[PDB]
Amino acid sequence: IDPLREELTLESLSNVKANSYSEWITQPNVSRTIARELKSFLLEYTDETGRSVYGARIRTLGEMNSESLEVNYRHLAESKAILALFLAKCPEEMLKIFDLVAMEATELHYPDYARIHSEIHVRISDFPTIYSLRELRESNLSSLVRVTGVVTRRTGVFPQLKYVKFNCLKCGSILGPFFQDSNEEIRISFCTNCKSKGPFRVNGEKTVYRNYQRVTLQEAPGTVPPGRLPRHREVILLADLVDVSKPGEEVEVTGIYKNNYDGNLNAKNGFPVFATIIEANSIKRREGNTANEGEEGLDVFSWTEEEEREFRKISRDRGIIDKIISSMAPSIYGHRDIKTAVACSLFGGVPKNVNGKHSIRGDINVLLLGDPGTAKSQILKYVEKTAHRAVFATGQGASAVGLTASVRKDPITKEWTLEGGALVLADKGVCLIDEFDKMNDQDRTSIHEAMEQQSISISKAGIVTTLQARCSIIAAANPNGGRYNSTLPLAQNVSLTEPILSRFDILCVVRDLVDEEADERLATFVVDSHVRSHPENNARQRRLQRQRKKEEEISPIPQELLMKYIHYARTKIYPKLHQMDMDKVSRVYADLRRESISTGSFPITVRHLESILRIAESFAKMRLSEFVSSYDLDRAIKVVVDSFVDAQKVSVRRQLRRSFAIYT
Amino acid sequence: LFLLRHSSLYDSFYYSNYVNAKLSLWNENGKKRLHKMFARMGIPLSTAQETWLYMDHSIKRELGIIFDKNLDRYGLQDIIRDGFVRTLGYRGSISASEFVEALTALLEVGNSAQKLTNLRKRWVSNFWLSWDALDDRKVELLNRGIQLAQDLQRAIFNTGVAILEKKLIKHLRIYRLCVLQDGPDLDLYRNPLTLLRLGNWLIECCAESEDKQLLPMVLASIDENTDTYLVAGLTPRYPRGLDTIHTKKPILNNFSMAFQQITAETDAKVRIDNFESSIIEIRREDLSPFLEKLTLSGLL
Ligand SMILES: Nc1ncnc2c1ncn2[C@@H]1O[C@H](COP(=O)(O)OP(=O)(O)O)[C@@H](O)[C@H]1O
Ligand SMILES: [Mg+2]
Ligand SMILES: [Zn+2]
């Protein structure tokens, strides 16, 4: 038997006989044992359900033509503790072996996958320990670390030489290709054959290129101590990792802590100090996901095939829309009109492009004009948590170019450049503007183009460009005087102008009135919620079970399942209108215009007919239906008419409600 | 496959009646299955969507072997067939099926009683475009016909998706029924040939499969410019490429006799002027009584 082909066992693998972990892993027999154990873990691991998680993951990976297999660290730790320890201590060689064993499990399912992607990368999802850029020390060198920060700066994607080939200047012999480290340059000093002190011209008949990118990771403002300067690190993103993190975002970086010799560093400091970097292994978008940190996986909004089947099963239910509405902010007692609007905005409409000449917005904007203590900021926070991409801004905390896009001079290239804003960051998402009425006029006026054209136009310092802002806006405002005056028209209760008001699809007026029954019910619900949330009131499985039991009381649908459902519906569902009552909608629009002719009333234009259609599309989308039904159109008509009626005065509200009773 | 040599491989598999029937490409599951099949064949998605001429030559040469080893897994073993391919010096090669598809597309979309006469005059005019396409000097007409065929197949696929998602195909014991009333492309289906194309698409999909007893299908469309129907009876088809004694025997189209008998007995001003006796024109109001009598006749 060839000794190089013999293998040890797991308990013998635990016992280390080398001077270092890397030397132990690199040994032939140990490497074979590790590869065999990793393959066994990938093939045989089962979850609580009992199905192979990684088999389905590999199937999905092959279906989408991707080159990254996500492996949860906890699964490996429970299944194989020693392998998890090796991965934590020696990420490099362990990751190499893991990558090899993954293209043999992918190839197991798709035999000819090598013709699509040559190699497959393994990405670690949930490293148990999280560090700050301040906490990094020398003891973390050459070991896997998990850090969080802000992407301050970014480079363009460059092709980097995977393998470097050298040829002697003198002799002319061409040395074999050598592995290019991501961190620092590879050079040949001593020639095997020539033995020449002289340098080698670097030449190669054929070279394989690799995607390369570098970012400047900075401590997030939230985590840095107040009033202290942030610390930063340089993160290197290799192939398949490029462009995943965009400047200004908050991310969690899983990578290898590496050091290298820097001459200028030494020169400047006067001590033998080594530069440090991070080799990114995995990136998780933490932006707007502070309250979602309790979940697992690189993306909490992604779904599996079984979850898709569950989504279909849920959608087939008749009362899906009612459950979805009831599940919006379960801790808020009532306001079933502010929950319906929020759900409609979250799901959104279908943008349309007629013959390539006419562009129609497909997003829904909502405005909350109400009393001081009617749970508006909490609703905005919930929307931020649930939405896939959300941005939160305050009244005076937002500038006219902090929203939209701004122009700066690039520190490196000394040239004018373009930066994104709130709107940009909220592309295909939601922008939340609390304290809308306290906004500066200038600031307010900025969003006019963005809210309808879904685009940002910039003409500054020789920069002539148009961006994409396909973001919905939900805003909370306080009526003039600090309290709504139901006697006066809507226009006199707020300082907003006709265009901005017209740009809002749904208006939700919130009134605080003293009523014995309403006060009793609201107080009872608030007290019950406060008692429910008291901190005092397997171990992980037990915690999840008790959390699920607590959630079941107030929400018919799990919150995480709800977020996944919303993301799936937005991504994969585009309803269309083919059968609909033209006369009904036309008459509703005409009646709305006739009733809105009154001075000081809520503005009505074609925008609101389009908003009726958009809300019908959104209601159809809530059921994962490919076609808008008559019921959805009726519901949208009822919503719009109810909002319009509620926006009126006390004196004429009864007459308006009696007149419009047919549609509602 | 639909126009393999003048479109992409992905489009060829996507817009084929047989592939859609055997995979149900009208929903997300079918698309996922097709993507999985393409991934196991070793063809990248970007490569598959590349046009036929510029597709990587290695994959094009290996296509025969790749199909030989992978199509059986997904039940598409019938895609393998022998056809006639004609080539001219330094020109592209076109198969007989693609030529027929181009000719039919030119015939279909090439470009009260008065409107009917004008429509039939337009069809007579399209006949001459189809005739001209048969010449070797007029190749631009053939390319235009190929493009129109692609567009028409796309439209028919959309209409079929709409029909199947809405579950518009009512099932009666004697026969199936499907009526179009508020589609997006109702105008295209005034031509009998386009209606027959849609009927064949629907017959192969979810009916030839599913192990359901063969039943003749009724397909009807509506045009608002004249306020009348175009009813077309369609004979059932056995599973494709399944040699059997019962498959050897043919299935006759009995709808002409039943339609004639109903028209003679009833009073609805029906038109049986078309050469294909199974295709008739029915007034808007009379379709419900006509279908009642058809169900009660039992001669289908
Ligand atoms: N309908 C309600 N149900 C439950 N809690 C409520 C409700 N209305 C108000 N609250 C409570 O009162 C507080 C209202 O503060 P907040 O809504 O942030 O002020 P604003 O309405 O000015 O944004 C919240 O902490 C919330 O818990
Ligand atoms: Mg507030
Ligand atoms: Zn040499």
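In order, the residues displayed for chain A correspond to 174-710, 739-865 in Swiss-Prot numbering, which applies throughout.
Determined via electron microscopy, 3.3 Å.
Cβ from N, Cα, C; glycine included.
What Swiss-Prot records for A:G543, A:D544, A:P545, A:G546, A:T547, A:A548, A:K549, A:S550 is ATP binding site, and it gives sequence analysis as the kind of evidence. Other C-beta atoms found within 10 angstroms of the C-beta of A:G543 (ATP binding site) number 22, with every protein chain shown included.
Feature annotation from Swiss-Prot assigns domain 'MCM' to A:493-700.
Reduced to three states, the DSSP call for A:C364 (mutagenesis position) is coil. A:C364 to Y, F, S or H appears in Swiss-Prot as a published mutagenesis result, with the remark: Loss of activity.
Residue environment of A:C367 (mutagenesis position) contains 16 other Cβ atoms, counted within 10 Å of its Cβ in all protein chains. While the structure shown retains the original residue, Swiss-Prot records the mutagenesis experiment A:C367 to Y, F, S or H with this note: Loss of activity.
The Cβ of A:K549 (mutagenesis position) lies under 8 Å from the Cβ of A:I511, A:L541, A:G543, A:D607, A:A649, A:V683, each of these being in the same chain and 6 or more residues away along the sequence. DSSP classifies A:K549 (mutagenesis position) as coil under the three-state reduction. Among the mutagenesis entries in Swiss-Prot is A:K549 to A, noted as: Reduces MCM2-7 complex helicase activity. Abolishes MCM2-7 complex helicase activity; when associated with MCM5 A-422. Reduces MCM2-7 complex helicase activity; when associated with MCM3 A-415.
One mutagenesis experiment named in Swiss-Prot is A:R676 to A, and its note says Loss of MCM2-7 complex helicase activity. Remark: A:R676 (mutagenesis position) has A:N538, A:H621, A:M624, A:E625, A:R808 as non-local neighbours, by Cβ distance under 8 Å and separation of at least 6 in sequence.
Under the heading of natural variants, Swiss-Prot lists A:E392 to K and annotates it as follows: In allele MCM2-1. Around A:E392 (variant position), a 10 Å sphere centred on its CB holds 22 further CB atoms from the protein chains shown.
Proximity to ligand 2 at the level of Cβ atoms, with a cut-off under 6 angstroms, picks out A:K549, A:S550 from the recorded positions A:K549, A:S550, A:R676. Nearest Cα neighbour of A:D544 (ATP binding site) among the listed recorded positions (A:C364, A:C367, A:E392): A:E392. A:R676 (mutagenesis position) falls within neither a helix nor a strand when secondary structure is assigned with DSSP, and so counts as coil.
Between the binding-site residues A:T547, A:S550, A:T547 has the most other Cβ atoms inside 10 Å of its own Cβ, all protein chains included.
Between the listed recorded positions, namely A:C364, A:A548, the fewest other CB atoms within 10 angstroms of a CB are found at A:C364. For ligand 1, the nearby recorded positions are A:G546, A:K549; that is, of A:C364, A:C367, A:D544, A:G546, A:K549, A:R676, these have a C-beta under 6 Å from one of its atoms. Long-range Cβ neighbours of A:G546 (ATP binding site) (same chain, at least 6 residues apart, Cβ-Cβ under 8 Å): A:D685. For A:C367 (mutagenesis position), the spatially nearest entry among the recorded positions A:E392, A:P545, A:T547, A:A548 is A:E392, judged by CA separation.
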